[PDB]
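Structure first, then comments.
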Amino acid sequence: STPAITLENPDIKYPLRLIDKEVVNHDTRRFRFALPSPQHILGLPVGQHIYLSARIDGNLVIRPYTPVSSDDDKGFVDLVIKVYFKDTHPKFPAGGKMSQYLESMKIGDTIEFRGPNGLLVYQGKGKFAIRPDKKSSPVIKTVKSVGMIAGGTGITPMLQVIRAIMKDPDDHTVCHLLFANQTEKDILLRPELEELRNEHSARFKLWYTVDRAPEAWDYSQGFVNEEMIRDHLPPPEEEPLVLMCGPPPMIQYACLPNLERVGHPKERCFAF
Ligand SMILES: Cc1cc2c(cc1C)N(C[C@H](O)[C@H](O)[C@H](O)COP(=O)(O)OP(=O)(O)OC[C@H]1O[C@@H](n3cnc4c(N)ncnc43)[C@H](O)[C@@H]1O)c1[nH]c(=O)[nH]c(=O)c1N2
Ligand SMILES: NC(=O)c1ccc[n+]([C@@H]2O[C@H](COP(=O)([O-])OP(=O)(O)OC[C@H]3O[C@@H](n4cnc5c(N)ncnc54)[C@H](O)[C@@H]3O)[C@@H](O)[C@H]2O)c1
C-alpha cells in the first residue's frame, strides 16, 4: 500500500484536533495536531505549506503555516508558530489574530487545514521543481548546494528542506543556513538545528546573526549583509540555489541587494 492521505483535495478543509503544544521559546510554540487516523500522513510535498482558517471575532481569518513534519510521520502534523501577543508592543496593541487564536486553543479543539500550496517542491537528490507563478508549470533546478537565509519563523520551510536532505544518506546536497533573529533568546529550534549540525556537518553549515548580541557571542551581529552572504552561503561559481524566507523588509533590503552584490543571479534565487 501507501499511507492514506489527509490533504486529498486542496479546496476541502480538514478539521484537525490539537493534541500537544510544546514551548520553542518565550513567544513561539510547536503545535501538534492529530491527522484523521494514526495511520494517515499529511500529504504535503517538501517545500509546501498549508492554510489554517477559523472565524475569529465574527470574521473568517485565513493564514498559511509551514509544517516542519513530513509525510514519513504517521498520524500527526507539527507547526511551529510565533504568537504575536496583545498588550505588549506599542505599535500592535491588539496583537495577531490567528496566532493568538491558536495560543488560546485547548487540547482537543479543532482547526481547519487545507493545502498543499507553494511554488517550490524539493524532489530529492538536489532537484527542485519551481513554478515561476501559480499559473505556470514547474521547472526542475538540480544543484549541488543550497544557500538558506531565514529570519525568525522563516526557518520553517528551511527546516523542511534540511530534514528531507539529511534523512537520505544518498542525498549529497550541502545546505548552508544563515539564520537571523532579534536576540539570542529569539533563536528558534536551536537545539534541533544544532543536533543536525552535530550529525551532518559535511552536509550542513550553520551560522547565526542577531540584531543585538550578548557579550558572549561567537556569531554575527546586525541585519543580514554582504559579508555574511559571502562567508556563510556557497559562492556563486558553485551554482547554488539560494532560498530565502523572513520578514518582507528582510527580503527587500537585506537579502536582494546583497545577493546582487555577491553575484547570485535572480534565476538561482527563490523567496518562499
Ligand atoms: C507562505 C507563508 C507561510 C508561513 C507564514 C507566512 C507565509 C506567507 N507565516 C506567517 C503567518 O501566516 C501569519 O502571518 C502570522 O502567524 C501572523 O498572523 P496573525 O493572524 O497572528 O497576525 P495578524 O495578521 O493579525 O497581524 C499582526 C501583525 O502585527 C505584528 N504584531 C502584532 N503583535 C505583535 C507583537 N506583540 N510583537 C511584534 N509584532 C507584533 C506582526 O507583524 C503581526 O504579523 C508563518 N508564521 C509562523 O509562525 N510559522 C510558519 O510556519 C509560517 N508559515
Ligand atoms: N513566505 C513563507 O513561506 C513564510 C514562512 C514563514 C515565515 N514567513 C515570514 O517570516 C516572518 C517572520 O517574522 P518574525 O516575527 O519571526 O521576525 P522578526 O521580526 O523577529 O525578525 C527576524 C529577523 O528579520 C530581519 N529583519 C526584520 N526586520 C528587518 C529590517 N527592517 N531590515 C532588515 N532585516 C530585517 C532581522 O534579521 C530580524 O532578526 C514573517 O513576516 C512571516 O510571514 C514567511
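Determined via X-ray crystallography, 1.0 Å.
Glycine too: its Cβ is placed from the backbone N, Cα and C atoms.
What Swiss-Prot records for this protein:
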type    : residues                                                              : note
BINDING : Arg63, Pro64, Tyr65, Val80, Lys82, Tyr84, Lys97, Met98, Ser99, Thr156 : FAD binding site
MUTAGEN : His49 to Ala                                                          : Similar properties to wild-type
MUTAGEN : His49 to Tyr                                                          : Similar properties to wild-type
MUTAGEN : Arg63 to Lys                                                          : Km values for NADH and Fe(II)-[cytochrome b5 similar to that of wild-type
MUTAGEN : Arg63 to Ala or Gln                                                   : Increased Km values for NADH and increased dissociation constant for NAD(+)
MUTAGEN : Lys97 to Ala                                                          : Little effect on absorption or CD spectra
MUTAGEN : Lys97 to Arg                                                          : Little effect on absorption or CD spectra
MUTAGEN : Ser99 to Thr                                                          : Km values for NADH and Fe(II)-[cytochrome b5 similar to that of wild-type
MUTAGEN : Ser99 to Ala or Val                                                   : Increased Km values for NADH and increased dissociation constant for NAD(+)
(message) Assuming the binding residues for FAD are exactly those in the record, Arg63, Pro64, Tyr65, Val80, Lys82, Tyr84, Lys97, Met98, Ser99, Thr156, what is the maximum CA-CA distance in angstrom, rounded?
(response) 20
(request) Inside 10 Å of the Cβ of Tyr65 (FAD binding site), count up the other Cβ atoms and send me the figure. (result) 21
(message) Considering Cα atoms only, can you say which of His49, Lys97, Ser99 is the nearest neighbour of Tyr65 (FAD binding site) among these mutagenesis positions?
(response) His49
(message) If I take the Cα of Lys97 (mutagenesis position) as reference, which of the recorded positions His49, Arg63, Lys82 has the closest Cα?
(response) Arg63
(request) In whole Å, note down how far the CA of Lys82 (FAD binding site) lies from the CA of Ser99 (mutagenesis position). (result) 7
(request) Rounded to the nearest Å, what's the C-alpha distance separating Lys82 (FAD binding site) and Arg63 (mutagenesis position)? Just drop the number here, would you? (result) 13
